[PDB]
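Below is one structure, written out as C-alpha cells; comments come after it.
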Amino acid sequence: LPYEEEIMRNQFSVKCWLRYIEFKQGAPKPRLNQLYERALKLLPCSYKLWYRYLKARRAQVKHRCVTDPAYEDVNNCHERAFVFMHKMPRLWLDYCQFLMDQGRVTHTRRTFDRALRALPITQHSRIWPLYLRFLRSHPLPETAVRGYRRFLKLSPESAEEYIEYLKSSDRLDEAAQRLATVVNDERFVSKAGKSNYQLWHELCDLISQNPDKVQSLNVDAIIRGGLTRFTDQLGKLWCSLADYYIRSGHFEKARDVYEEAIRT
Amino acid sequence: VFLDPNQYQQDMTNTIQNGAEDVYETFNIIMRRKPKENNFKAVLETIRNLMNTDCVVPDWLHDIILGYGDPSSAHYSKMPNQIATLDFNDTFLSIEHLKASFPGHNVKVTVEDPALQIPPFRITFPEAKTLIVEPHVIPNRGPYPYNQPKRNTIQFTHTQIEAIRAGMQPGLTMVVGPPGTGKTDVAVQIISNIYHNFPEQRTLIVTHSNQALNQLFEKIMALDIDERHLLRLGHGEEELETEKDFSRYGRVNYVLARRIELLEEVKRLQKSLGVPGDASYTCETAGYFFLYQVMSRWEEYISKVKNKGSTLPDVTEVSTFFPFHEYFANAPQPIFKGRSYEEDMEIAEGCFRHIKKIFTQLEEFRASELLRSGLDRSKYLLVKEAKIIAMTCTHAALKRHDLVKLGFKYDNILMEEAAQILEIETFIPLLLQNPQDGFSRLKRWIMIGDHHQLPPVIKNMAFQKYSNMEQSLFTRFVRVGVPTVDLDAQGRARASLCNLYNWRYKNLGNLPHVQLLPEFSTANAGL
Amino acid sequence: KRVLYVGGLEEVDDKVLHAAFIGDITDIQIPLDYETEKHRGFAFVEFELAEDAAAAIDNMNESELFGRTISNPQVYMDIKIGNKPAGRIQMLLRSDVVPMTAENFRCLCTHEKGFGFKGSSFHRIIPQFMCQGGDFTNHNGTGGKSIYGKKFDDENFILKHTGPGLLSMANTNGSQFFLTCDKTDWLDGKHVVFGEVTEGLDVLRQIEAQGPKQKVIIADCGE
Amino acid sequence: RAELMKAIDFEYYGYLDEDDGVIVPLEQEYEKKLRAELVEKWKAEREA
C-alpha cells in the first residue's frame, strides 16, 4: 500500500489508477471520492476513469433518499464529467437514468436538451428513445407535444407512437390533425404493415367516436377523401362517417350518409 | 402572376355553362400601382386567415371586442391573478415624488432610513390601499466605467404613473393623452418597466405613421434597454439612428459580432487564468470552460475567503485571493479600492456578475450557433431572441402570413396613436399569433392615444362621413363605456394655450414644473 | 473481436484517429477510406456500441467491431500505370519460401531503406512473362541495391510463378523484383519466386496488360 | 445522411418550450408530487 501509493503518484496512465482502485476496493467512500477527485484533477478527459468514477459513485450513493448533498455532489460531478465528455452519450444516458431515479422533470428535460445540443446530429438516436420514455412516464402532455414535435422534426417516420400517445393521453384533436397529416403523405413507414388502410380506419374511428374534441378539421372532407382513396373497403369508412354524425347527434345526416353509402 | 382564384373559378363556371366570353383571354392593358397602398390584398388575406382559424381571439377579449356585457370588465380591478410585485427602475425620481404621485393609496416603506430610499423601487400592490414598497439597489455591473446608460429623468404625474400601473397589469388598458401631456415618455417608461420586470416577455409596439414610430423608437436608446433585443421590420426604418441595422439580418450579424467579441473575452480570460488551449472556443466549450474553470475557481475563492464563516474576512484577502486581477487590466487599476470588505466583495461580485452575464449571453448565442442557415438565425431572432418588435399596421398586415409561417409569438401588444390607427389596423396586429394547445400567450393590450384627435388618412369623404369608418377602435371603446385614463397635466405647452382646448378633455390641467421654466415665464417677443 | 472497421472519416491521421479512441493500441488506416482501431483492454474495446458515428475532423466516422473494412508480409503498392491508378497490388510476398527477397520487397514497398518500390517504375515488363521493377538507382533493371549491397543472392526458389500475381526477385537479386501474371517455369532456377498476390491479382493482370508503353509506377506503397 | 437529416431543425434544442411560460411551472408542480411520492416510496423499502 505505501509502495502502491508511491507508484500511483509516480504514474499517470489509466491502468495504474484502475489497479489502485481495484486494490483499495473496500468501502473507503469519502476518502475514495477524494482520491477519485485528485486522480481526475491530475488526469482530465479520460473516458475509462470518468465512467468508472460515475459508476462507482452512483453505485455507492444509494443510501441517500431523494434530495441529499451527496446527490448534489453526484449532479455537480455529472456536469464536471460533461465539461469534456459532452460528446459521449453513455454518461448522458447514465445521468438521465439517474434523473428518472431521482424524479426530476424539468431538469431532466434541460439535460436532455443539453444532450441534444452536445451530440451534433449523429448520436441523437441513442438519447431520443429515452426521452420518449421520459415523456411516456409522465401523463401530462404539455411538454410531450413539443417533445414529440421535435422527434417528428428529426425523424418523421415515428408518428404512430405519437398517435398512440395522444390516444392514450386524450389529446384527441391534435391526434386527429396528426393522423390526417400522416395518412395523406406519400412516403411513410408505420413499422407494422398497415398498407395505409388501418391508419385510415383508426383516424376515421377516432374522429367518429369523439367529434366534440375535434373542432378544427373538416371531418366530412377527410373521410370523403379516404372514401375516394379506396375502392374495395368503403363500408367501414361509410359507417365511420355516419357514426361521426351519430356522435355529433345528426341522425338524419347519418341516414343520408348511409343513403349515398348505398348509392356509391 | 398569381390571379384571383375565386374569380377564376367563377369565370370557368361562367364561360362553359352560360357561353360567355373568356375574361382571361382578351386582356390588353397592364396596370401597376405605388407601394404602401398595394398591400390591401395582404390585408384581405390576413382577414381571411383570421376567419379561417376559429379561435384566435381569447375569451377575456371576446366580450370586450364585441362590446357585450359589462364595459368595465376590461379594467384591472376585476381580475383574480392580478400581479402584486412590480419593479420600477426610473419611473419615480424621488421618494417624495412616489408619495405625492399615488392618490388614494398608503405607502408602507419597508425601511426607515431616507438614505437608502432611492430608486429603483419594488412595489407590492393589492388597509386595502397599502403598498409594500422596498427601495432596492441595482446589481454591480463590473469594474467598467461605462456600464450604465442614461435613465429616465421625466417626473410623471399621478395619472401618468397610474397609466403605467394599469399597463403593467394584464388586460386591456388605455392612456388617453391629449397633445401637450407628453405620452411618449409614459410609453417608453411602460416599455422599460415591461422589459425590466419581465425580460423573457416579448413586446410588440405598433405605430401607423413611420415618423411617429421612429420618434418612439429613438427614445429607447436613451434608456436602460439593451439594443440586442430590438427589432423593426419594414420600409419605414429610415431614421436618424447611428448604428443603422434593425432588421432580420441586421440584428443577426450584431449577434454574431457580439458572440465574436465575447468569445475573444473568453479567450482573454483563458490566457489570464492559464488554462491550456490556443484554439478558438465555441459557445458550448465556453459554457463548459465557465463551469470547470470559473465556477470552481469562484467556489475555492469563496471557500478561502469564507464569507459564510465565523469571523469577518479581511479587506485585503479579497485582493490577494481574487484570481482575475490580470484579466481586468483594461479597467482602471485598482479593481478593489480596499475601503471595506463588503465593498470589495461587492466589486468582486460585480466582476463575477459581468462574467456570468457574458457566459449567459454566450449560452443564449449557443442556439444561434446551433442553426446553420441565416434564415433559421433570423427565425430564431424573430421568435426567441428579440424581445422588442416595432411594427406598422400596414407592414404587420403584409407579413402576418410570414409571421405565422415562422411561428411568431409575443406577450404584450402596444398601439401608439390609436386614433391615427384604424379599427381594422388595430385588430390586425392584435392577432399576429395563434393559440396552440388551447393556450393564449396574450396578457397586456395597451392603447396609447386620444379619442378627441384626428381620424387617419382617408381619401374618401363619403366613407368617413356616412359609414363612420373613420371612427377608431379607441373612440369606439370610449363610446361604449370602458373606463379611460384621461391625462390631466400637460408638460410641453403654455397654460394659456392649454386653456383654449382643455374643454375637449376631462380636466386637462397644467403641470407646474414645466410651466415655471424661463421659456414659459416669458411671452412671445414683439406681441 | 477488439478491432474496429471505422470508415467514412485520406485527410485523417493516426493521432486524429486515436484521439477519439483513447486506449487504442493499434491504429492502422488503409490507403482507402477505412481504418481499424484496436484496444488492448476488454472494457475499452467496446467502442462500436459506445462512440459510433463519432465526429472526426467535422466528419462522422461510424465504428463497427468487425473486419469488413480491409507471417508473410504483404507489399501493398498502388501500382499506377501512367497518371492513373492501375490497381492496388497487395502482393503477399512469400516469406515462407524466400524470406530475404520477401523482406526486400516489403521494405521496397514500405520505403524504410530510403529507396524502393514506393515511387519506382517497372521498366522491364513482358506480356504474361514478367514485370520487373523496384530499381530506384538506374530505373531500368540495371541498377538497384539490396540490403547487403548492390547485388545479393537469391534466398530460395521453393515457390514457383504458377499463376497471376506471383512475385519473383528479378536480376543476383538486388532491388529488382518481378511480378508474374502467368506460368514462368522456364525462368525457374534463375529467378526465385517470392510472392503470390491473393489481393491485387487484377492489378498484376492490369500491369501485365499495360506492359513499357505506359509509366507503370507505384507512387504510393507500403506494408 | 447527416446533411439530409440536417435539412431543417428549429425549436429542437429546447429554446421555444420555455418561451410560452406554460410548461415551466407545471413541470415543477408535477415534480413536487413525483418527488414527494418517491420519498415515501423509498421509505417503504428502507426497512424492508
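Numbers in chain B track Swiss-Prot; the residues on display, in order, are 627-752, 773-1173.
Determined by electron microscopy, 5.9 Å, according to the entry header.
Cβ coordinates are placed from backbone N, Cα and C, and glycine is handled just like the others.
Swiss-Prot annotations:
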BINDING   B:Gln801, B:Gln806, B:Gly826, B:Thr827, B:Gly828, B:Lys829, B:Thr830, B:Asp831  ATP binding site
MUTAGEN   B:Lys829 to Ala  Decreased affinity for ATP and ADP. Loss of RNA helicase activity. Disrupts spliceosomal pre-mRNA splicing and leads to the accumulation of spliceosomal B complexes
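The structure, with features from Swiss-Prot marked on it.
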residue: B:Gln801; record: ATP binding site; Cβ within 10 Å: 19
residue: B:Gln806; record: ATP binding site; Cβ within 10 Å: 27
residue: B:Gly826; record: ATP binding site; Cβ within 10 Å: 23
residue: B:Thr827; record: ATP binding site; Cβ within 10 Å: 29
residue: B:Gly828; record: ATP binding site; Cβ within 10 Å: 22
residue: B:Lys829; record: mutagenesis position; Cβ within 10 Å: 23
residue: B:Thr830; record: ATP binding site; Cβ within 10 Å: 17
residue: B:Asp831; record: ATP binding site; Cβ within 10 Å: 17
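Listed in sequence order, the residues B:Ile800, B:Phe802, B:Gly823, B:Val832, B:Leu1133, B:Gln1136, B:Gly1137, B:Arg1138 complete the 8 Å Cβ shell around the ATP site centroid, once B:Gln801, B:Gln806, B:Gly826, B:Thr827, B:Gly828, B:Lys829, B:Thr830, B:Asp831 themselves are left out.
Under the three-state DSSP scheme, B:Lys829 (mutagenesis position) falls in the helix class.
Of B:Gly828, B:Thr830, B:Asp831, listed as binding-site residues, none is near chain C by the criterion of a Cβ under 8 Å from one of its Cβ atoms. The ATP-binding residues named in the record, B:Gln801, B:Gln806, B:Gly826, B:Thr827, B:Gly828, B:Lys829, B:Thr830, B:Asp831, extend over a maximum Cα to Cα distance of 15 Å.
For chain A, the nearby recorded positions by a Cβ gap under 8 A number none, drawn from B:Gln806, B:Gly826, B:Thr827, B:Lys829, B:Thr830. Annotation note: B:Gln801 (ATP binding site) sits in a coil segment as assigned by DSSP.
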